[PDB]
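> Sharing a structure below in structure tokens format, with a few things to ask.
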Amino acid sequence: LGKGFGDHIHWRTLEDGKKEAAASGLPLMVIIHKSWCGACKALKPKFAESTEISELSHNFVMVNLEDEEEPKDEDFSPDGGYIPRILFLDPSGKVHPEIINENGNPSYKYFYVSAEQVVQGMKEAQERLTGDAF
Ligand SMILES: [Cl-]
Ligand SMILES: [Cl-]
Ligand SMILES: [Cl-]
Ligand SMILES: [Pt+2]
Ligand SMILES: [Pt+2]
């Protein structure tokens, strides 16, 4: 179910994941990716091999959406249709586009290229989205 992002991580569908998030009070982390894309291919082993990403993932409903699993919902492309994109959602299921890859390029807010960048996004989302801190 991880599609290369790591089989030691619990992966949910978006629909099941939103149900779990609401019931557990967990934010969601949604990774949109395509099976042909070079950026997606490159990110996968970096994500899968990160102990810190795995430890942080317990605080989220983790969702990866491959190819046609991508939502037909503009909330999931706030600044463009590049891939992969990582978006964080509150437990009620709303996308929080203000949580971005701060160490990336400002034109590609949801484009993360290293495990270290992903970890920083997860840490911010955990703090901001859990318990409606925002
Ligand atoms: Cl491509
Ligand atoms: Cl690419
Ligand atoms: Cl390409
Ligand atoms: Pt590509
Ligand atoms: Pt597709």
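Here chain A follows Swiss-Prot for its numbers: 30-163, in order, are the residues you see.
Even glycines carry a Cβ here, placed using N, Cα and C.
Sharing the features that Swiss-Prot gives for it:
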- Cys66 to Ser: Loss of protein-disulfide reductase (glutathione) activity. Loss of the formation of disulfide bonds in substrate (MUTAGEN)
- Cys69 to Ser: Loss of protein-disulfide reductase (glutathione) activity. Loss of the formation of disulfide bonds in substrate (MUTAGEN)
> So for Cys66 (mutagenesis position), how many other CB atoms are inside 10 Å of its CB?
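There are 14 of them.
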> Near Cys69 (mutagenesis position), which residues of its own chain have a C-beta under 8 A away, given they sit six or more steps off in sequence?
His62, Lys63, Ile112, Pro113
